[PDB]
Amino acid sequence: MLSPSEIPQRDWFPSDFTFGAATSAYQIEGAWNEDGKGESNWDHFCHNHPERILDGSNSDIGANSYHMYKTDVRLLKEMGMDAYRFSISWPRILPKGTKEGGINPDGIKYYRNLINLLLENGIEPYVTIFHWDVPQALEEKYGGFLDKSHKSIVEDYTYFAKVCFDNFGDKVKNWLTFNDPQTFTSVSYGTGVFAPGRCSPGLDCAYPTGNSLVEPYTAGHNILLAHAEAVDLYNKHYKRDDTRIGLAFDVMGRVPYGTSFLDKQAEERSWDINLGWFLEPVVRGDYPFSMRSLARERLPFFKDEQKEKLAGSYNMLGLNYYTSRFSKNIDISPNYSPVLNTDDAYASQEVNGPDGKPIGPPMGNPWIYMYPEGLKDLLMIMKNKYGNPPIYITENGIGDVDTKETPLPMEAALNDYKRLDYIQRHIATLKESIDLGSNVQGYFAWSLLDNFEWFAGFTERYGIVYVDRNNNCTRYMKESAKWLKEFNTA
Ligand SMILES: COc1ccc2c(c1)O[C@@H](O[C@@H]1O[C@H](CO)[C@@H](O)[C@H](O)[C@H]1O)C(=O)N2O
């Protein structure tokens, strides 16, 4: 849909800029109980109540990347990708979650083999330590990130990070402690659509015996205390001049719904609760003012020693960006009371503006609307407000819908011109943002592979490479992957 002169070229970007693709462990690996790996929260979730995954599926196999990793690397290599973002499975390294439980030599060997193979193919590993797959042994012991002591999860996570640094840090120069913290907390413990599926009594989820106005914030502050300890560890013993550590935030761009100053206020509260929640702690050592004023006692306080450790705890940062929303003011009044942690923004997040028209063209699935300007907005915030740190777009993509009711022919799934156009426009926005002074240094397409998309299961294909599950998870390059190959190698 873009004109030939508006199509991004690789020479639009500095030679040290990084293009890559991304996955996560639970979503692609399979081999859930093989070679000494312990159960995760998502394993027990999918399997004690398969009715809570939309299509009744799980990731026992996924894309079978534990066995098929050589082909993943082959595909990355063919496409000329500079880098690959994958995560390490906590229960695969440490089946009981703990130093007690001991290190699983086969887990270590897997990621060691993946890493060496990527590097010998000139592909830089960007390693996410944790992508939502908490060892089930830790969930039963103390609730995982719901840990009320705010110490046990912190120590256990830190030791896991230690193991990763100790076994992979010679070769891995780019670490991310967490990925998508706002989605993990808000969806797992707020709406409870994600494992372990907890929400306030009354709401529709597997375990409605939590608190959607509190538990997301509890899990969130444990995440922050854990990243701060791991970075503290990393800086003391493992940081070298050419290595970097950070974390990756999910963020939906925010635009004022109408012309009123109230909606500008709503917009700012929405950036704050989505981006600011986890960003502002790692930048300055505390949550956004707005969240503290609105969540109040539901948002725990950091101790002074914790603030020091948190502030400046990154060398780089990731942004996971898919879409944007219009933010519309809600007043404080006796006519309104927050139900979900995200309602503490006092702003409704609308797809359609005042003219009835969507913010951008719909990309196929329930929630992605194409709005590359919001990516630009986000980058200008990071630039002008939060010190312009080194930024990677660690996720960007769309999901093609493919279900029993409405199956997607393989020819149409491979002819993914919607995805291709979406990717091109967003890469073009990075060009525009760099020119404006953004310190963005790379871009990762979300989903190297069609994979298990959490609640959506296999109903959404986010891959630039198709995975044929009817066969033996055979990979086929889509048009998007073919364009990326041309782009990277020209
Ligand atoms: C049930 O539908 C929803 C509701 C809310 C969210 C999502 C789906 O997607 C969430 O998380 C993304 O999922 C992909 C993989 O599934 C991750 O790789 C990506 O990093 C996540 O952002 C999300 O955006 N929701 O809050």
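Chain A is numbered as in Swiss-Prot, which gives 66-555 for the residues shown.
Keep in mind that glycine also has a Cβ here, set from the backbone N, Cα and C atoms.
Close to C264 (mutagenesis position) in the fold, though at least 6 residues off in sequence, lie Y254, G255, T256, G257, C270, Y272, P273, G275, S277, each with a CB less than 8 Å from its CB. In Swiss-Prot, a mutagenesis experiment is listed as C264 to A, D, R or S, annotated with the note Loss of activity due to impaired dimerization.
While the structure shown retains the original residue, Swiss-Prot records the mutagenesis experiment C270 to A, D, R or S with this note: Loss of activity due to impaired dimerization. A coil conformation is recorded for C270 (mutagenesis position) in the three-state DSSP classification, outside any helix or strand.
According to Swiss-Prot, the mutagenesis experiment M317 to F, I or V carries the following note: No effect. The DSSP secondary structure for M317 (mutagenesis position) is coil. In the shown protein chains, 24 other C-beta atoms lie within 10 A of the C-beta of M317 (mutagenesis position).
Listed in Swiss-Prot is the mutagenesis experiment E460 to D, annotated as follows: Loss of activity and impaired dimerization. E460 (mutagenesis position) counts 24 other C-beta atoms within 10 Å of its own C-beta, drawing on all protein chains shown. Secondary structure at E460 (mutagenesis position), as computed by DSSP, is strand.
Quoted from Swiss-Prot for the published mutagenesis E460 to Q: Loss of activity.
Per Swiss-Prot, active site, nucleophile is recorded for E460.
The Cβ neighbour count for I463 (mutagenesis position), using a 10 Å radius and every protein chain shown, is 25. One mutagenesis experiment catalogued in Swiss-Prot, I463 to D, is accompanied by this note: Loss of activity due to impaired dimerization.
Every protein chain considered, the tally of other Cβ atoms within 10 Å of the Cβ of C270 (mutagenesis position) stands at 21. Taking only the Cα positions, the spacing between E460 (mutagenesis position) and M317 (mutagenesis position) is 12 angstrom. In this structure, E460 are the mutagenesis positions from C270, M317, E460, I463 whose C-beta falls under 6 Å of some atom of ligand 1. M317 (mutagenesis position) sits 14 Å from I463 (mutagenesis position), taking the CA atoms of both as reference points.
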